[PDB]
Amino acid sequence: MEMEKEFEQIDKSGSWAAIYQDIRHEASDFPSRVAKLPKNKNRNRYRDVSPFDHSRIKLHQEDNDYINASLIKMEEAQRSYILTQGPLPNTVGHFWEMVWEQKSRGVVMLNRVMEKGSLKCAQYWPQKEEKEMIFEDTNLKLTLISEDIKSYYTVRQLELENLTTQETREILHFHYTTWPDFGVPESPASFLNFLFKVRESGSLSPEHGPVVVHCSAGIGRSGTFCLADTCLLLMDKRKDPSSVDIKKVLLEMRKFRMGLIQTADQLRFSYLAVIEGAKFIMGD
Ligand SMILES: O=C(O)c1cc(Cl)nc(Cl)c1
């Protein structure tokens with residue numbers, strides 16, 4: 001079926017939970033043996049969210065190459081994404097090593113450091129220009145260059161230096177700051193505006209390594225971001241945009257990381273975002 005009318009048909013019939021459970025039943029199951037080794041317990045935020053072995057990002061280190069991060073490679077859309085958990089106190093240096101080694105330009109953050117009164121990720125970037133951060137375990141230096149605070153998101157320019165080689169690179173930090181503590185946003189308008197700002201920066205383009213996107217577990221809000229992006233790109237590429245099947249795209253993405261899209265409300269929000277976004281792209 002088309003998307004917008006399949007949407008109204010699920011709303012009127014109140015079957016979002018049944019649609020979402022079908023996706024969970026059909027989703028791929030692949031081994032995640034490296035994630036579960038005992039030496040990696042303090043590298044995982046949640047015991048039930050692990051990267052598959054076949055798609056995990058490897059650190060370029062001979063001691064321990066493990067990080068809870070997955071490469072989602074979308075062949076028809078010609079987009080790649082790295083989805084990862086919010087960094088932990090003992091993985092902030094691994095996080096920036098990955099950014100460096102994979103040649104990423106941008107980092108997309110969809111959570112606040114504290115939500116619901118608890119810490120959802122480490123404070124992994126510097127908050128003042130004159131107070132840079134050094135990560136001694138991976139030999140990197142990170143400096144805040146500039147910061148632009150808007151009503152729904154903040155954009156930061158950062159400098160990452162490889163202290164071994166003295167090479168430097170500019171990284172863009174795109175921080176969506178207004179996702180609610182419970183539920184999903186009422187309108188997708190600010191999320192789409194944010195997605196378009198990431199696109200306009202070049203961070204999603206083939207001349208750079210894959211964008212790094214995270215929330216707390218790296219599957220829920222993060223899944224919504226890449227699913228909406230890929231679906232809109234396919235609608236631009238194809239002769240028949242109504243052929244884009246959001247449930248099939250989600251199942252394809254779940255071959256590369258488990259659990260993408262965590263609730264039936266997130267599934268409904270993804271439909272809403274793609275539907276509204278397809279109108280703004282055009283033509284009109
Ligand atoms: O390239 C394709 O796979 C494809 C598939 C569908 Cl269903 N529609 C178009 Cl236009 C292209």
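Looking at the header, which is where the method is noted, we find X-ray crystallography, 1.9 Å.
Cβ atoms here come from the backbone N, Cα and C positions, even for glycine.
Looking at Swiss-Prot, the entry for mutagenesis of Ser50 to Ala or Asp says: No phosphorylation. Using a 10 Å radius centred on the Cβ of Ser50 (mutagenesis position) and all shown protein chains, the other Cβ atoms total 22.
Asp181 (mutagenesis position) falls outside any helix or strand according to DSSP and counts as coil. The mutagenesis experiment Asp181 to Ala is recorded by Swiss-Prot, whose note states: Substrate-trapping mutant.
When Cβ atoms from all protein chains are considered, those within 10 Å of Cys215 (mutagenesis position) total 27, not counting its own. Under the heading substrate binding site, Swiss-Prot lists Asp181, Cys215, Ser216, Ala217, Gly218, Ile219, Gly220, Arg221, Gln262.
Classification of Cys215 (mutagenesis position) by DSSP places it in coil, neither helical nor stranded. Looking at Swiss-Prot, the entry for mutagenesis of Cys215 to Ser says: Catalytically inactive mutant; abolishes sulfhydration.
Look at Swiss-Prot and you will find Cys215 tagged as active site, phosphocysteine intermediate.
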Taking the Cβ of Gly220 (substrate binding site) as the centre, how many other Cβ atoms fall within a 10 Å radius?
21
Counting other Cβ atoms within 10 Å, pick out the least crowded of the binding-site residues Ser216, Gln262.
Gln262
